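Colleague: What follows is a structure written as structure tokens; I'll ask about it next.
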Amino acid sequence: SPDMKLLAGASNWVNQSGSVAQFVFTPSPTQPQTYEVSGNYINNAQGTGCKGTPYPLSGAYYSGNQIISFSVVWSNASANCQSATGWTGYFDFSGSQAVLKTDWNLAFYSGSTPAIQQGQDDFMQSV
Amino acid sequence: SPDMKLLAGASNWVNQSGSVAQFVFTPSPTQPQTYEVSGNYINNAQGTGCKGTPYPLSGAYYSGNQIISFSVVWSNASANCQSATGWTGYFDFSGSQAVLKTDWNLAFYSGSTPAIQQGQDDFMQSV
Amino acid sequence: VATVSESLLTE
Amino acid sequence: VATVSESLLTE
């Protein structure tokens, strides 16, 4: 119900750093109420690499309670930051406008040492 | 280099609870050294729902330093647990055998309250 | 006829 | 000719 618009066409969602996730949803052929997530992510966070160009995203979405999980590998023709982020969370449709609330993990290397850093991103729709 | 075998065909990876991730990798058409991850996940953890049947997984993999991020929505024809998990981490090829080390987030509802729970899974290959 | 659980962790 | 950074957080 509350995701009727979300599931039609592409939409742009902007987080606190100004980065933009563009999502498209396609129904799963076998998983009830589930969708494949496609689209692109543009990182606009100052003080990072891989800024200002689209990176494909992919994941999965559950319509029954509007939960999502999606990932980006930070490699494209413009810039390679040799790392990957996974976001998992939920669309909160309870307020005056929708907010996508996520926790993320960033896997990366610092020298020869692997690391996984956690954080949180909240996105609001740009319409 | 160390993922030469991983990138050929399907492989099965088993975590500490006995759950099995089966991964297949397909090269990205645009992202250098990047692969789309497909396959299925079987949850065998006692004390959970959605056990013993395959759930599709999807994500992305970066070959330069063997980093991965993938997700599952816990809905299929057999069982629906109304939630989703995102794993992010890295294949550690430095030891005597490979270990996939991940952090995960599980988004779910408890009554009307959304939640995101964190944890960690280490997987070893079943060959 | 999928079996429904409240969440993955609550059967 | 992609620009390479050590990680996303280290330009």
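Throughout, chain B uses Swiss-Prot numbering, with the displayed residues spanning 28-154 in order.
Positions of Cβ are set from backbone N, Cα and C atoms, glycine also.
Swiss-Prot feature annotations, pasted as is:
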- B:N42, B:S46, B:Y68, B:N70, B:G76, B:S110, B:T112, B:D148: biotin binding site (BINDING)
- B:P83 to C: This mutant forms a disulfide bridge stabilizing the octamer and preventing dissociation into dimers upon biotin binding (MUTAGEN)
Colleague: Could you give the Cα-Cα distance between B:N42 (biotin binding site) and B:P83 (mutagenesis position), in whole Å?
Modeller: 17
Colleague: Using a 10 Å radius around each Cβ and counting other Cβ atoms from all shown chains, which of the binding-site residues B:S46, B:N70 yields the largest count?
Modeller: B:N70
Colleague: May I ask for the distance between B:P83 (mutagenesis position) and B:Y68 (biotin binding site), taken between their Cα atoms and rounded to an integer number of Å?
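Modeller: B:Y68 (biotin binding site) has its Cα 6 Å from the Cα of B:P83 (mutagenesis position).
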Colleague: With a CB cutoff of 8 A to chain C, go through the binding-site residues B:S46, B:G76, B:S110, B:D148 and name the hits, or write none.
Modeller: B:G76, B:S110
Colleague: Pick from B:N42, B:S110, B:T112: which of these binding-site residues has the biggest number of other Cβ atoms within 10 Å of its Cβ?
Modeller: B:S110
Colleague: So how far apart do the biotin binders B:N42, B:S46, B:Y68, B:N70, B:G76, B:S110, B:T112, B:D148 get, largest Cα to Cα in Å?
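Modeller: Spelled out: the longest distance between any two Cα atoms in B:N42, B:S46, B:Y68, B:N70, B:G76, B:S110, B:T112, B:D148 is 20 Å.
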Colleague: For chain A, which of the binding-site residues B:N42, B:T112, B:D148 fall under 8 Å by Cβ?
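Modeller: Listed binding-site residues meeting the cut-off: B:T112.
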Colleague: Which residues in the same chain, at least 6 apart in sequence, have a Cβ under 8 Å from the Cβ of B:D148 (biotin binding site)?
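Modeller: Listed in sequence order, they are B:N42, B:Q43, B:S44, B:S46, B:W114, B:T129, B:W131.
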